[PDB]
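See structure below.
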Amino acid sequence: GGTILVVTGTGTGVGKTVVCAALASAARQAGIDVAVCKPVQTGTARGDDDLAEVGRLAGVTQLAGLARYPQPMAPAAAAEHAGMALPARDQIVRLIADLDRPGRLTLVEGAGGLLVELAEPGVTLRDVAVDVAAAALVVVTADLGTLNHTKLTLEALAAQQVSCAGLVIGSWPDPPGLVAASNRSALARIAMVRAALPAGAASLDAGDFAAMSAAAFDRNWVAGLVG
Amino acid sequence: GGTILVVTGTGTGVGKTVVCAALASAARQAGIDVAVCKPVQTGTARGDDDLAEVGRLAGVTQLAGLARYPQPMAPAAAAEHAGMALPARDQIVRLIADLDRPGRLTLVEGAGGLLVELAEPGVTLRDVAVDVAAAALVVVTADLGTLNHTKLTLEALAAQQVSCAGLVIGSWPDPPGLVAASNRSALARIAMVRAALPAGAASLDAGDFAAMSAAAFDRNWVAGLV
Ligand SMILES: O=C(O)C[C@@H]1CCC[C@H]1C(=O)c1ccccc1
Ligand SMILES: O=C(O)C[C@@H]1CCC[C@H]1C(=O)c1ccccc1
């Protein structure tokens, strides 16, 4: 195959979707074929469609979904409220394997935080990562509390020998402050910071977002993701 | 000795302090002697003082602390800004074992979440709990996202063989709402919910707070602690 990254986060609302797009944009400008996969998607009744949002920001055309639930809740709860079921574990692993191919970077965006249940019983994006041999790229905040959440997420990753591809600060304010500045310095000592996307990056149009995305990541690190 | 309990939370602002006080108040009302240790306090410039809140809310007098930093940051950040080290590992551990005594419930309140740095070098409330054989009471929210943070904290607990004494929801909204109602059912499937404190409990006067606290916890569980 190629390279699979799960793109997880320390929680909900931390910037998982916009970072997928940014890494997707950067990887294409590095000449890499990129597929983005969103196995579990909630909040459709509110118009949430993260895959569509990646295409809008990054120009990604290779989008694969699977499960879609109306309520903006945890997948288990959105499914329970719809009278529907969670996908099966192998349904997810298969969705990913069908995208996986040599030379292609396949990003798998989760729902919420790393330990959210995606399939019954208690199957998480961590389990999905073990099954498809993926590494985890962790999206974090710069806000008070992020060091603890980040450290917890990493230890959950090392518990099942799922490699950590690094952190991305989803939203980085300009100028920062003492708490943000301190958290960034501390995040850099726990793990590699691959990017810190400027606040409002989700509101950039196609060309500006691609420029921002190329500047955000180290080109050599992006290029080094796939042989 | 007696019973040492650490009271931690999934993050900052989850209601660790009000939970400490409620459990203190409940246990005192069961005729138990309570001490509360808060080794490190930050945010003192704006008047943060969680031991005082526990004294006021619960009437605890054995209130033990070692360090106070002005900045409203994480202890290591507050320390760095002030130009002075954190306390040492031994200082925190020996303070707690000196508080510990037969018949007494000794609560240990951290700063922020479980993995926050509390003492020199990089020692956490989780390390402290191991060193003193304390179980952990985990304060959680009812908001979207609480399940992940909670499972993350319980797995961090288990990874170092620290018992989980249960979860407390720091702030229960009224009326609950769909997300909070669903999270409570799930949280109770992941661990024993010991109490859910009504939102705003932190502002009650002492009479009402003790009454709140007595009814918030199961009386038999509280008693069975010491
Ligand atoms: O992807 C996100 O985090 C945004 C979703 C927006 C609505 C729900 C949120 C979600 O996927 C989720 C999953 C488990 C627990 C809490 C939230
Ligand atoms: O106990 C709290 O969470 C309130 C404190 C109010 C000021 C800081 C906060 C704190 O103790 C803390 C510790 C580590 C990381 C983030 C915040």
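The first residue you see is number 1, and the count goes up from there.
Looks like X-ray crystallography, 2.3 Å, at least that's what the header says.
The backbone N, Cα and C atoms fix where each Cβ goes, and this holds for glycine too.
Among the features that Swiss-Prot reports, active site is placed at A:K38. DSSP gives A:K38 (active site) a strand state.
Within 10 Å of the C-beta of A:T17 (Mg(2+) binding site) there are 23 other C-beta atoms, taking all protein chains into account. What Swiss-Prot records for A:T17, A:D50, A:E109 is Mg(2+) binding site, and it gives experimental evidence as the kind of evidence.
A:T42 (substrate binding site): 26 other CB atoms within 10 A of its CB, across all protein chains. For A:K38, A:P39, A:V40, A:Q41, A:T42, A:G145, A:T146, A:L147, A:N148, the entry in Swiss-Prot reads substrate binding site.
Long-range Cβ neighbours of A:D50 (Mg(2+) binding site) (same chain, at least 6 residues apart, Cβ-Cβ under 8 Å): A:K16, A:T17, A:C20, A:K38, A:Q41, A:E109. Following the DSSP three-state reduction, the secondary structure of A:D50 (Mg(2+) binding site) is helix. As annotated by Swiss-Prot, ATP binding site applies to A:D50.
On its own chain, A:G170 (mutagenesis position) has A:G9, A:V14, A:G15, A:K16, A:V18, A:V19, A:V139, A:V140, A:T141, A:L197 as residues at least 6 apart in sequence with a Cβ closer than 8 Å to its own Cβ. Under the heading of mutagenesis, Swiss-Prot lists A:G170 to N (Swiss-Prot position 169) and annotates it as follows: Decreases affinity for NaHCO(3) 3-fold, for CTP 1.8-fold and for GTP 3.8-fold.
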Among the recorded positions A:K38, A:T42, A:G170, the ones with a Cβ under 6 Å from any atom of ligand 1 are A:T42
Would you mind listing, in sequence order, any of the recorded positions A:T17, A:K38, A:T42, A:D50, A:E109 that have a CB less than 8 A from a CB of chain B? none
Neighbour count, 10 Å Cβ-Cβ cut-off, for A:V40 (substrate binding site): what number do you get? 26
Indicate the candidate from A:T146, A:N148 with the smallest number of other Cβ atoms within 10 Å of its Cβ, considering only these binding-site residues. A:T146
Counting across all protein chains shown, how many other Cβ atoms sit within 10 Å of the Cβ of A:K38 (active site)? 27
